[PDB]
Amino acid sequence: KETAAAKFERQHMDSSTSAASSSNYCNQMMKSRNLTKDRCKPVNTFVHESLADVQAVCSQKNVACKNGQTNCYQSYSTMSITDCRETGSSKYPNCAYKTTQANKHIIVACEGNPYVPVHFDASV
């Protein structure tokens, strides 16, 4: 079992490290958060901010989700994130990723009560 909101923290939150760790961050993180379990998840983003900072984006700038829903919110501030991007030669079960660190605004979809992030939509 697993709530959508737990899944968001599992998939997208890394507050313990405040930037990317190293060339191997993505390889390590995609495995340990279990994003290489069934296949090689081709792309994923990690957010190095506090939980409370990320959850607060649910009350920041309301924008359209890529799927046309209306419950997406963009961060007023840039955030430290790491994009993990599965390489060409990555072959499951040996999933291999390029680690890009950047500071970008994030876009998340929020739901529930409390109203919290359930989906990482984009970064800009």
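Following Swiss-Prot, chain A residues are numbered 27-150, in order.
Cβ atoms here come from the backbone N, Cα and C positions, even for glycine.
Positions annotated as substrate binding site by Swiss-Prot: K33, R36, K67, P68, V69, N70, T71, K92, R111. Experimental mutagenesis is annotated in Swiss-Prot for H38 to A, with the remark: Loss of activity. Marked as active site, proton acceptor by Swiss-Prot: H38. Under the heading of mutagenesis, Swiss-Prot lists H145 to A and annotates it as follows: Loss of activity. Sequence annotations record features per position, and here Swiss-Prot assigns active site, proton donor to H145.
Residue pair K33 (substrate binding site) / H145 (mutagenesis position) shows a Cα separation of 9 Å. For the recorded positions given as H38, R111, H145, the lowest number of other CB atoms within 10 Å of the residue's CB is seen at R111. Of all the binding-site residues listed here (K33, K67), the one with the fewest other CB atoms within 10 A of its own CB is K33. Residue density at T71 (substrate binding site): 21 other Cβ atoms are found within 10 A of its Cβ, drawing on all protein chains shown. Within the set of recorded positions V69, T71, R111, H145, the entry lying nearest in space to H38 (mutagenesis position) is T71 (CA atoms).
In the three-state DSSP assignment, the secondary structure recorded for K67 (substrate binding site) is coil. Long-range neighbours of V69 (substrate binding site) (same chain, six or more residues apart, CB within less than 8 Å of its CB): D109, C110, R111, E112. In the three-state DSSP reading, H145 (mutagenesis position) counts as strand.
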